[PDB]
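> Next up is a structure, given as structure tokens.
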Amino acid sequence: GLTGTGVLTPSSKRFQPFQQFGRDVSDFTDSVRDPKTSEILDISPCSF
Amino acid sequence: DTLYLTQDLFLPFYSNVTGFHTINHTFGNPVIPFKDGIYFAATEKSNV
């Protein structure tokens, strides 16, 4: 359900099996996993 | 590397626990009130 806009790139995880979202430093998404198990860093600033 | 609070139903640190030492001549099972969630420990040998 998480919309957004940016740039996708692979991860550096010790990710948990039950877990999904990433909210990095101050509730800011930054890191996700696919519905089909691809854990990706999500940098929404394309650029500005 | 967050420093993230939350306010939630918690076990307080350093708190009084009504430990019930049951041994080979002591059975311990009264009726106990729930009272907003219980913390529980079952130390066992092969998790009985």
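Chain A is numbered as in Swiss-Prot; the shown residues are, in order, 531-578.
Even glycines carry a Cβ here, placed using N, Cα and C.
The following feature annotations were taken from Swiss-Prot:
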VARIANT   A:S577 to A  In strain: Isolate Tor2 and Isolate Shanghai QXC1
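In the displayed structure, how are the listed features positioned relative to their neighbours?
Proximity of A:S577 (variant position) to non-local residues of its own chain (separation of 6 or more, Cβ distance below 8 Å) is seen for none. According to DSSP, A:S577 (variant position) is assigned to coil rather than to any helix or strand.
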